[PDB]
Structure formats: structure tokens, C-alpha cells
Amino acid sequence: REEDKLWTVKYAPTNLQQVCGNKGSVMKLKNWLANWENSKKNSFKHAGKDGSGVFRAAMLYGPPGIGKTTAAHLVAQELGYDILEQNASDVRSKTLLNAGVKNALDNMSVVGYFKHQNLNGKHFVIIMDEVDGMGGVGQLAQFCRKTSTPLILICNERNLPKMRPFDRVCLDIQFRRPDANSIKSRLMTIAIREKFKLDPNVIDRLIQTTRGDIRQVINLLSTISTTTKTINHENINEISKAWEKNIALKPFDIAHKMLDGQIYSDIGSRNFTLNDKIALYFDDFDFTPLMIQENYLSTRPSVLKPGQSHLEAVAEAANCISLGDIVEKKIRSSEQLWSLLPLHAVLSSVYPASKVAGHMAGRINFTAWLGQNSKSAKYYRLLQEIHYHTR
Amino acid sequence: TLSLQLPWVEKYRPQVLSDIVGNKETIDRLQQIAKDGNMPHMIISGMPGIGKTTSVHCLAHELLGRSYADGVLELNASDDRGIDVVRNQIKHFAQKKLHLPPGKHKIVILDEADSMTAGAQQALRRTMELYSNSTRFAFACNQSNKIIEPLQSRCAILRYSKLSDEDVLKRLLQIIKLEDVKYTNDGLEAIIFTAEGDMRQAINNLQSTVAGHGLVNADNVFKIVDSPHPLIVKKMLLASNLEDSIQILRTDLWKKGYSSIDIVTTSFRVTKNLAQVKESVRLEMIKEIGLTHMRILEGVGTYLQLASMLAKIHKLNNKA
Amino acid sequence: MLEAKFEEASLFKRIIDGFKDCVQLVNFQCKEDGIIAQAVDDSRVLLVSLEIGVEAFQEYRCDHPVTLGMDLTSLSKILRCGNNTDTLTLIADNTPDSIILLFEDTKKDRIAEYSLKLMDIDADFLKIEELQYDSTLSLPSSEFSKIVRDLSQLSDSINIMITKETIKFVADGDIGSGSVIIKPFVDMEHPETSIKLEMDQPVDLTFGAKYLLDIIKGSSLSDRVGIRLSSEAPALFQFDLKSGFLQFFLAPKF
Amino acid sequence: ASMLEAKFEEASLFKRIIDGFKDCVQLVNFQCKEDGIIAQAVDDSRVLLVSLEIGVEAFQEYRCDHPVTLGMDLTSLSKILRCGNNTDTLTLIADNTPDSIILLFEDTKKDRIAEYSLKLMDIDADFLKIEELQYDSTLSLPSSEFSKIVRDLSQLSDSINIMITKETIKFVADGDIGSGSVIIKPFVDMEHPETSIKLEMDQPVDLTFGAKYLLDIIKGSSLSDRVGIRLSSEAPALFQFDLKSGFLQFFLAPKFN
Amino acid sequence: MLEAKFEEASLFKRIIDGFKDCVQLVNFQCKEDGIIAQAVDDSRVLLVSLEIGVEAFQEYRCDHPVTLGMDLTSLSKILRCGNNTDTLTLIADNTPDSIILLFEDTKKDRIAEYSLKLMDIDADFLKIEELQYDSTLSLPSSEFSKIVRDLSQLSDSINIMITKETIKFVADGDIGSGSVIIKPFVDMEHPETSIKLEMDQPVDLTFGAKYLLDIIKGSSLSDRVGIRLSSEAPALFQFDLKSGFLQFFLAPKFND
DNA sequence: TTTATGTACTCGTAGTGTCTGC
DNA sequence: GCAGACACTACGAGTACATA
Ligand SMILES: Nc1ncnc2c1ncn2[C@@H]1O[C@H](COP(=O)(O)OP(=O)(O)OP(O)(O)=S)[C@@H](O)[C@H]1O
Ligand SMILES: Nc1ncnc2c1ncn2[C@@H]1O[C@H](COP(=O)(O)OP(=O)(O)OP(O)(O)=S)[C@@H](O)[C@H]1O
Ligand SMILES: [Mg+2]
Ligand SMILES: [Mg+2]
């Protein structure tokens, strides 16, 4: 009914012409699922016009709340394919996955028999929504290799190593942050439908602060309209600050934000205090010390003190990096003093990057100490083998 | 052993949304949700003791009445909220068919939600997305960082802020007038200063002072409860004379019975939360405080180490 | 308003045991004629249709048509808590939020009254079909269960052949071959051992064994089972209960 | 020779008695006297109290002149009883205030002799004089019936509420799956005297108890054919299992509100 | 050249079950007189000797002396097909880098052939210095395993004090003490439970726990196990067999 | 991805026990 | 009654967090 259903549910898209942005990705998904049967008749021995003939499976990722689930549902329903979804609320263990949709990989829809012309309303389309909520990944990959039904997966972060086996077993379709025009039009329709006034310049800031999360934008509109139906440019900053989303940050972006010269400026420190720097370090405390060390010497410094050269700043940062090494060794030892993490945060990320801050000389490189250490460990093992053999 | 009187913290817990003071906009929005009935999924966050879970309980009581015995499932850290034995519980509760008023839904109070594992929240993602028509969730966590971003993408962010002194004073005066205890404005401002916007701390200090001396005058308040040592540490670190800093250290912390590690941790927290002095100066102050922290944790805890820490802090502060 | 009195809490436990392995949520739709249950598997591949005649109940009183969507695990647990000999009595009030099923003991006096919380099943109703089936073979349930458990150790693919007017079962596949042909077993002396086949067209349908075990698990209720095969429509595994019928719909594999 | 001698007719009796309350209690404080042997032990949560008592008639021979405080550990005690043939005749042996006791696992009646010893444990907690009081109700039902009811109801809720009013026993357990309401009408039978729902009445009682603790109680149902439950609003619940010569109570603490 | 055909499939498996925990691997040495495979544990303390006869275990045809070194885990994995009727077939050709283990069943026509990899060890020392033992004891192996596990559960150190008419087992631990004494009692009606301790000199030796567990693991090899004790000498735990015997050695650790 | 204890969670497995049955 | 079937508790290996 109305007035007793969530705004993000009653205003869900009804067709593929009601999706805000991601027109290319939805179009690609529609083409892939509209030509799977032709690829099946081709026995998957060659690609199609867009390359859909080689991949019997696809996977969707993107930021939350942008329309992956809605696009999947509408694409499955428009062609009549019967939806068969597995979710994180149910078990995806290897034994139960083999005891679950494994038989459904080539069966038929009995409800499709009873429901119904709907020529292709007689098949399963399989939906692992929330793949990241996991030997489940191995079983899913082996399903992707051998499946007699359309199959897609929905996750959020491909870059995680646990979906690494999905590297070339699925037709990747990437969803991005939608452009503000379609969301602007959708909120205009919603505002004129739900009696509350909305100001066009406000949608841009709402999308900017919400970081392209349409569902959270609808929730924000509902919550504001509960007591203050009028949205103007007066309380825009108040609402943006109250509903700001403290999203976690990726290691490369962590290194970029840490090495930016503005945050250590006098003006830039009023809002981005060093407490925010500690909180930013603590997002990924295992990669930030390694990321800072490998690119703190490949920038133009912009916070050089008068009479101080770039090399002096590099040396003074290396001193505190060496101190952070000793702090970490005390942290990860038999004593196991984990109350020392805030000190390691400063000495390993904040102070060394507070002297070499500036634009990149090249670009932020992935940490190489991990690979070098692994190769050194294997070389040590082989050295021990020959040492003991010849002894 | 006579039955104990209920403490004033729990005796005067609010039962309606009107009695909660502070964050007027959030309370008014909660009231509009209460009479409207269209409760969305929300996450409530803030510093401890400012009225997070009491607002959740009051809203759950107001939205649905006699159905409160079975129409709300409350969970907490004392319940073993895991991925496996508990997904079935919320799955059944959301799938449970109970007849409500037309504009009311079942409420799942996942109180203290920042302590759950990642997999539990991953299951809760689709659990919330599926039965959004029947059940609604209410997270109440001190820190919102532990909650994953898919959960934040489908929840209404209700951030509580620390209570202003006026609202704490107003509700305190209400409590005095209901209890009829002799009070002095200096004592009340002492309670406000000691509480630091933590309401339960204010009520507990009021209890201790009332039942310890009868009068809540400022001298009795400072006799019973001590001033917060973060303020003393901030005063000590910001002094200009080294002798003054050493005297403050000794008299106010070493002779008051404060462990050295507590002083070091409080100094680190004050320095990282301080903003008056230059950023770089705070960086070397943090480095030196951390060196003293390593010395303390390695075994040697002595007044001499704290004195050396203060001496080097003054060396950096006075610019050689 | 619903008052379904059973003579003993044995046949209800037996039917719940029979179909509880495959389906996990059912929806009892109670009417004046009796009770009708519609069940869909979690994989949406097999469908269990159950209806019970009013004569099975010792007493059945109803006022309005009311639905009851339950959970098989909780219901089976509550039923197993009660004694087998007792007399079950399903009671539903004006609001179908919970049912009151209670066990009465003739010996002694122990009214182990239980309550079960209902669940909100989706809006999908029953859309039962009447399309013609080409094959209707009806053979003893026990020996059918025995032979299909014998064939279940082979591959999952279980295809049924209607060649040569003779029931021809094949359980071949990747891991091995399980082709075993059975003969009609009509006997004049024993009416319980009789096989009749329509033989309209030798249609070919294949199925899965891991579910077929769940179909054959309900063989205890009826000694007579009849596979009704169609050229296109899904297979039927009907069990003629003493009053109603309990039939399994299985979608053909492909 | 030794001051304390207690030769059981069979090791099976002591094994069963120990396994009756082995799970719910960690530390046991035996107090041997000339009248018999008693054992008052408290659970770790200090909610469930066990008061074992074995009369002198359950021993084939028994002699203990001086009172002995045998504080022990049930885990190691059960481990010691785990090894040894069950048909063998156990003989408890202890010295004058010793550091240990000696378990004579005399195989059959000759040949093999065992000398298993368990170091005595210093439990300074005195025995608690919680014997009985004016109980509001006194019911008596077969152990099998009570065990079956508790096992059935524990799957439905975490708390079992026992209500007695006007010659009727009623167990209710409201939870998430459902709410059991098992009720019992008192009766007596001359044909089978073992099954008889005896009852007494002073004032109605509505006392709730935990599920795990009640399961721990019914684990001991194998010792006695009958179990006697006595309830009061101002007293812990009493579960008197009758033994061959003594008894084994279970003082369970009800929940409030 | 090697044709060590074994009568029962689940017999050599039964032997390697005992061989698994005593030592990680053995170096087989097949001779027409018999099969010997002795290995040294990782501690160089526990000694295992193997002897297999020729009259039983089907016809044994060892044309040439063959020395083979291989693991027991893969051997057990191949021997997992241990049906009560199945047999064994050992074939070693020139350069036997991969022994083919043929399975032929009498009850069914199904056949199974697998190849076992060979590692390069070529190390085997066979020395039996002592045969004279002060006390020789025969007793049922199941009772030995029972008493050893009961005493080793209580304590980590096991000592034996052999005196006149008493075979004393004592185990002192922190939890308590277990002093089980068994007397030599022989029943002619029950040969398996017969106990005889030959008496020349009393033996008092202190042993370990894990070694005793490894010794008693192979309890099913013989109904009666031969236990030999010598003063100031390694112990000898000889397990009998239908053709040959398996003896286990251990150093009596003692620090007083 | 190394880190190097202690904690907590999760799953899987192996038996161990009582419960139905012929 | 012995045999199978059954679901239960107990145990072991693996992963991930560690300051706000
Ligand atoms: N492009 C869009 N246009 C309009 N509404 C949208 C769009 N994307 C999302 N929504 C709204 O957001 C709701 C939920 O979107 P979903 O597709 O379920 O989010 P999601 O892509 O699954 O992200 P996850 O699963 O939470 S990580 C829909 O029901 C719509 O109301
Ligand atoms: N705004 C308020 N108005 C009135 N009483 C309040 C208010 N905030 C807190 N209290 C009192 O604080 C006590 C309980 O506060 P809670 O809401 O339970 O603390 P909290 O907000 O949950 O913080 P944490 O994280 O749970 S420790 C009661 O005695 C309330 O009366
Ligand atoms: Mg989704
Ligand atoms: Mg709270």
C-alpha cells in the first residue's frame, strides 16, 4: 500500500527506462541475456558482436545503492526468465551449494510451467546477489565453467583476492557512479509526487555528499520530509554535514590523501585535523605503513621549511620510518602491545608524509616489499636446502 | 539484606520521546516518525551516555503498544549474535506473521551493533532488503565505522551530538524538583563541568553527592568526585614554565594516585586532540610522548620518566 | 474458528515426515471441504500438492476460509515433541497469527497444548492444471522405492522410458550405467500388486535422483503410487491417501 | 588398616552417582562421617546447588571414626572412575587428614588389583545448612515423565515456568518457535504404583527456571525411578531424587521477574 | 623379480596401520627367507624390526633380494580398498621406480591396479645386539593397551617395578597416581589371557608415554604380546604374528 | 601476503548416545 | 534383541581482529 512502504521500494524502477544512469551497462546486460540462447546453440565456440558468445556467465559490481539488483531483476523479468536467487541470508557452503542449485543448473521451472506468449518463461536465471558475503568461491567458479542456464553474480569489490578466480570466467559488467541529471529528474518526479518542495541546486550537493548512492538519497529525502517538507539552499550545508558518509578508503587513495600537501597547510588543518589522519590510517593499518614508505621519495615536496632541501626532508622522514619499524616490532612480538597502534600510526604514516607532501613525481606504485620479501624467503629456503645437502 | 532502591539513572529513565533533552531536531524527527508510523531503517551513533538506546526503546514503545511483548525483537552483545545461530532467529522473526495496526511494523533492535562480525551484517543486508514491508531495523552503536557500507546504504543516519550544558542543567533541575534535595547553582555547574556532556555520569555524580553529603554544594561535589584528569593533563602540557608543569604533574596526578601509563595515554590523547599549537609541534610532541610510552610499557614506570617527558615537551615547545 | 480433530496424531506426523525433506515452507489453505496445502521447493523445481478429505478428520468444523503458511522444521519439531498415540487438534482463532495444536491422551490426562507461530508466505497461489498426460502407470510403492534406491547409487539423471508398452527405467550417466527394466506386476490374487499403463506415446523425460529420494520418502502413506507422465507438462507422483491425495510435481530435467 | 574404608558392592553404583551430577558441578566437597557420606557442591554460576548423601546401607562395609572433609574435583574423579571394569568392587580408602584418597579397583575378586589415587583438593567452603523449610507445594511424578517433558520443552524456549494451582501441575515455556503448555492432572494407580502424580497444596506458586539447568537436573533421572519437586516463592526449588539408601537433591534458583 | 603375493588385502594394511605411527617410513628388504624392514624413529630411540614368513600370506616368490624405500601414507591410501575378500599382488621389474599394486578379488571380477612412487633413500641398518633378557612376559595385547592408556592419561612418565610374584605398573603424575599390579595367571581354557613372567633378575626401568602409545597402537597384531625386560638394556616389545614377529625397542630414560 | 600471542567465530568431522524397527 | 537410523555434544582446523 501507500504511506506504509519504504520510499526506496515504492519508487523502485518498473522498466529499464526508469534507471538513473548506467544506460550502457544495462544495455550491455540486456544484449548479453537476450543472446545467451544463440550462444548456447553455437556451443560457446566463438564470440558474438560484442563478445557475449564466449561467456555463459556475467558479474556486476559497483558502489552500493546504484542499481545492480534492480537492473538484474528487470532484465530477468522483461525477457520472462524465471528468477532463482541465492543470497547471504541463506547458506552458500560447498556441501549445501552442491546440495542446492546444482541440480537446478539444468532443470526447468515448475512455477514457469504453472504460470504460463511467454516463450522463454520456462528457464532458470541464477542470481548470487552479495557474492562478497562468503570453498564457496571455488564452487561458484566451477559452476560458471559448466552451466546450462543463464548465470550472473552481484558483488561490490572485484579487486578482493577472494574473487580472483572470477578473473576470466565471467563477462564483467562494471557499474559506476551515475551522472546527476537522471537522479535530478527522478527526484523532481518524486518531489512533485509526494507534495514536498525540492530546489534544483540541492540535488547536486546531495549526490556529492552521499557519494552517488541513490537509495541513501531517497532515504534522506524521506527523513527530511518527515518533519521539514521544504528543502532550500539554507539548510543544505547542515543536512550535508549531518548525513555525510564516512566511507573507508583504498590503500592507493589513502597514500594519495596522506601525501597531499593541502592537509598539512595552516588553512587545510582546521577541518582535516591530525585525528582525521589517524582515523584515515586506521582504515588499512597493514598497507599504509608499506604504502607511505615506497612513494614518500617520489614526489615534489610542497611543505619544505625555509633553508631545507628535499633530501633533508627525505632523510628526516626516513628516520621516523625507521622508528616506526621498531615500534611495530614491539607491537608484533611476544609482548604483544596493541595499545601502541596510535603511536605507530603517527611515526609510520603521518610524520613521514608531513615533510614530503606534494604532487606525485610519477604515480603511486603498489608496494614491492611484499613481493621482494616473498622471493627472499623462498631464496632463503633454497639456500638452506643446499647448505644442508652439502654439509 | 533489604531490597535496593532503584538508582536514579534507571528510576528517572524517560518513557516518552518528549523527556529526552538535547538534539532537538533529531528528537522532533523521531516524534514525527512516531505519529506518522512510517519508520525507516536507521542507525544511531554518538558518544556514550547521551541518550541513544533510550530513544530507540521509547520509539519502539510508542509506535506499537500492547504488541511490545512479541512485536519487537531486541538483541544485544549479551546475546550471542553470530552469523549462523542468529540469522535463523531474525529470519523467522521477520517471516513471522503478526497483525499490527496499519501504519506500524515489527522492530528489530540490534542494540550495540558495532560489535557484530562482518558475515552477520552481510546476511542482514539481504534480510533487510527482502522483508522491508514487514520488519524494520534499529541499529544503536557508539561507533558507526564498524558498520559496513552496504548497511549504511539502506539506513537513515541519525547522528546524536553531545548534550549542551543548558539541556543537562534543565533535566537535572527537573530531577531535583522531583526529588526535593537542597541544591546550589555552583554545585550544579560543578556537576555539569565534571560530567562533560555525559548525562549518566551527571546523574551518578548527583547520586553520590546527595547520598554522601546531603547538600550538592561545590565543595562536596569536588570532595566526592574529582575533576576530569584530561583537563589537568591539558593544563600541564600547555604551561610555559617547566617548574609549573612539574608541580602540576606531581601534585595533581602523582599525589592523587594516578598510574604513569594513564598519564601517558591521556597526554597522547590530549596532544592528538589539541589544536592551539602548530601541527608540526604536535607531531614532535606525539613522537616524544610515544617514546616515553614505549619506555613505560617496557617495564620502567617512574616519576622520572614523566618528568623527562615534560622536560623534552618543554624543549620542543620553547623552540630550544 | 478452525477445529480439525484427528483420531490420532499419527497420519499427520507421517505426512509431515513424508514431504518435509523436500519443501521447507508450505501454505495450508483451509476451506469447508477440508484442508488444501500448496508447497514449492526452495529451488522452485518440485511442487508438492496436498489435500485431505474431511472424513480423515474425526471432526472438522470451519466458519471462514483461512490460510496457514507454516515452517516444516518447527512444525515437525513440535509434532515430535508430542506423543504418537495422542489425538491432534488444530485450532486457529479469528486472527491466524498462531495455531493451537494440542495433543490429548485417552490414558491418564496430559493436555500437552502447543502453539505455533505462522509465517507470511508470498502472494503466489495455486494454479493447478488439467492438461492431458500421455502416460499413467500405477505400481506398488514399496518395490518402486526399492528399485529407485537401487538405481540412485548411479548418476543423478533418471530418465523414464515408455518404449514397448513396458515401464523402462534408465539410470545411466557419466559415473556409470543404471538401466534396469521392470515388468508389469498385475495379479488377480493380490489387488495391492497391480500395474496398468496407458501407453499413449513413448515420451522421454529425465529427472534428478537427489530429489526423487524426497518423492519416494512419502511412500509410507500410500501402498499404491502412480506416475502420471506428460509430453510437456511436468511429471506427477500421486499417492492416494485414505481420504485425500498427496501428489508430487517434478519439473522434467533438460 | 586405613582409618576410612568404604567398599562398594559394585563400581557401577558410584560411577552412576558421580555421572549424575558430574556435568553441572566442577568442585565437590565430600564430608565423611559415621552416619554416612554427604557432598554439598555449588555450580560455577552459583545458581544450582547439589547435595549428595549416601547412607551407610549402600556400602557393603563402611567404617569412619573421625569426620573427614574430602574436597575433590569431579573431572579427575570421573576420569579415575572411567578406567576400571564396572563389575569390580570399589573400596574408598583415606588416611587421617590426607593429601589424597585411594581407589581400590579390585578386579573381580582376585588377581588384578589397582591403586588409583587422586590428590585431595583444599576446598575451605563449609557445608551449607540448606536442608528444607515450609514448602508451598510438594509434587511427585515419575522421573521418565519429567525428563521427557523437560526435554520436549527445552527445544521451544530458554525458560520453563512451573505453575501449581488447585491440584494441577502446569509447565509453560514461551519462546520463539512456539509456546508449550504441558499440563498434568494428579492421579494414583494401584495397578502400577510407580506412575502416580502425587501432590500437596498450601499456596499457588508460579516459579520460572532456566532450560540448561533443568536439563542438568534431568540428566540425573537415571538414578531414581521417582523425582519429588517442592516449590516455594521464598525458597529455591528442590528436586529430591530417592536413592537406594540416601538421596540427591538439586537446589535450583528461580529467575525473578 | 619380486612376487610378494599376499593372501589378504586387509592384512598388510593391518600391519602398516601399526607401522604408521611407530615411524614415518621404512626401507623394505625382501629376501626369499623373509621380508625384513627396519626403521629408526626421528629420536633415534625407538627401534622397529619386521619379519614376515614364507609359509603363510600366500606363496612368496622372492627371486632376487630387493631393497625398496617408500612412504606409508600413500601405501595406506592405495590399500584403502581393503575388502575382506580382496587380495594383493606385488610386482617389481627391472629398475622398479613405480611398484604396481594389483588388486584381484575372489568374490567379484572387479580389478584395481595402482602405481606407487619410490623415493631415493637407500639407507637401512640392521643390528640386533641383545637377545638375552632377564624377564620375559607374555600377556594379552588388549589388556596391555588398556593399562598403558589408563596410566598414560594420568601421568606422562611410566615406570615398572618388577618384583617377586608381582608385575607392578606405577604412574606418578600431578593429578594423582596409578599403581596397577597384575599377577601371572594362566587359564588353559583361555590361552589369550594367559600371563607368564619368567624370572631371572628383577627389572626396574622408567619409560615414556608417546612411545608406549605407539607400541600399544599395534595391539591387533597378536592376541598375546611378548614383553621382555632386561636391566640396564633397551626394552623389547615383541608382537607375535602368524608368520614372524614384530619387536619394538625403547631406551629406559632415567635421571636419578 | 611476512608479522606472532591470545581471543573469538565458524565450520566440519567423528563418534556417542538414545530412538524405531523386525 | 541386534541392526540401522537418527540427531546430538564434543573436538579440531582454519580465518581475522588487535583504539576508541
Ligand atoms: N539507477 C537507479 N534509478 C532509480 N532508482 C534507483 C537506481 N539505483 C538504485 N535505485 C533505488 O535503490 C533501490 C535499491 O537499489 P539496489 O539495486 O537494490 O542497490 P544495489 O545495487 O543492490 O546495491 P547493494 O546490493 O546494496 S551493494 C531501488 O529499489 C531504487 O529505489
Ligand atoms: N537526553 C536525555 N534526556 C534524559 N535522560 C537522558 C538523556 N540522555 C541520557 N539520559 C539518561 O541516561 C541514562 C541511560 O542513557 P543511555 O541512552 O542508556 O546511554 P546510551 O546513549 O545508550 O550510551 P551507551 O553507548 O549505551 S553507554 C538514563 O538514566 C537516562 O535518563
Ligand atoms: Mg544488491
Ligand atoms: Mg545504550
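Numbering of chain A is taken from Swiss-Prot, so the residues present carry the numbers 292-407, 412-429, 435-691, in order.
Header entry for method reads electron microscopy, 3.4 Å.
Cβ atoms here come from the backbone N, Cα and C positions, even for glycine.
Database features, via Swiss-Prot:
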| type | residues | note |
| --- | --- | --- |
| BINDING | A:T299, A:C311, A:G353, A:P354, A:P355, A:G356, A:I357, A:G358, A:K359, A:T360, A:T361, A:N456 | ATP binding site |
| MUTAGEN | A:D427 to H | In cs mutant CDC44-2; causes cell cycle arrest |
| MUTAGEN | A:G436 to R | In cs mutant CDC44-3/4; causes cell cycle arrest |
| MUTAGEN | A:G512 to A | In cs mutant CDC44-9; no effect |
| MUTAGEN | A:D513 to N | In cs mutants CDC44-1/5/8 and CDC44-9; causes cell cycle arrest |
Using Cα positions only, nearest of the mutagenesis positions to A:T361 (ATP binding site) (A:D427, A:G436, A:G512, A:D513): A:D513
Farthest-apart CA atoms of A:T299, A:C311, A:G353, A:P354, A:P355, A:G356, A:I357, A:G358, A:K359, A:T360, A:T361, A:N456, residues recorded for ATP, distance in Å: 20
Neighbouring mutagenesis positions, C-alpha within 10 angstroms of A:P355 (ATP binding site) - of A:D427, A:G436, A:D513: A:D513
Recorded positions close to ligand 3 - of A:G353, A:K359, A:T361, A:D513, only those whose C-beta is under 6 Å away: A:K359
Proximal residue to A:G512 (mutagenesis position) among binding-site residues A:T299, A:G353, A:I357, A:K359 (C-alpha distance): A:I357
Most crowded position, judged by CB atoms within 10 A, among A:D427, A:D513 as mutagenesis positions: A:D513
Residues satisfying Cβ distance under 8 Å from A:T299 (ATP binding site), sequence separation of at least 6: A:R515, A:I518, A:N519
For A:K359 (ATP binding site), the one of A:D427, A:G436, A:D513 that lies nearest, given that the mutagenesis positions are compared by Cα: A:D513
Where the C-beta lies under 6 angstroms from ligand 1, the matching recorded positions among A:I357, A:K359, A:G512: A:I357, A:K359
Chain-internal residues near A:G436 (mutagenesis position), provided their CB is under 8 angstroms and they sit 6+ positions away: A:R383, A:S384, A:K385, A:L388, A:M429
From recorded positions A:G353, A:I357, A:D427, the one whose Cα lies nearest A:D513 (mutagenesis position): A:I357
Close in space, distant in sequence - A:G353 (ATP binding site), Cβ under 8 Å, 6 or more apart: A:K359, A:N456, A:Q474, A:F475, A:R476
Integer Cα-Cα distance in angstrom, A:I357 (ATP binding site) to A:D427 (mutagenesis position): 17
DSSP three-state assignment for A:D513 (mutagenesis position): coil
Assigned element (helix, strand, coil) containing A:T299 (ATP binding site), judged by DSSP: helix
Chain B contacts among the recorded positions A:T299, A:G353, A:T361, A:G512 (Cβ under 8 Å): A:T299
